[PDB]
Amino acid sequence: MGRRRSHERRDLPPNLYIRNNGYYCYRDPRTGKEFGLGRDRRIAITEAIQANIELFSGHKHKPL
DNA sequence: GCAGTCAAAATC
DNA sequence: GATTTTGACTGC
């Protein structure tokens with residue numbers, strides 16, 4: 001794709017990126033657009049991580 | 001200089 | 001069309 005991995009995304013969860021103004025944002029998988037989360041790193045990241053838990057509700061596939 | 005959203009490019 | 005992460009843009 002255009003951007004696979006970045007330095008800021010190294011500390012961010014999936015569906016969450018940081019802008020140039022130090023503001024984080026959550027991208028929706030329905031359209032790819034997003035909204036401002038928070039200017040804190042552990043805050044915006046923690047928020048996107050929770051949503052990822054629900055988004056990951058489906059994963060168990062007969063693991064061993 | 002913050003606050004909040006959509007486009008850019010490249011892939012499958 | 002989907003995705004994935006960064007860039008640009010507007011308003012005060």
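Per the header: solution NMR.
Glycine too: its Cβ is placed from the backbone N, Cα and C atoms.
For A:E47 to A, Swiss-Prot lists a mutagenesis experiment annotated as follows: Complete loss of interaction with the integrase. Following the DSSP three-state reduction, the secondary structure of A:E47 (mutagenesis position) is helix. Listed in sequence order, the residues of the same chain lying 6 or more apart from A:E47 (mutagenesis position) and placing their CB within less than 8 Å of its CB are A:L16, A:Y26, A:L37, A:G38.
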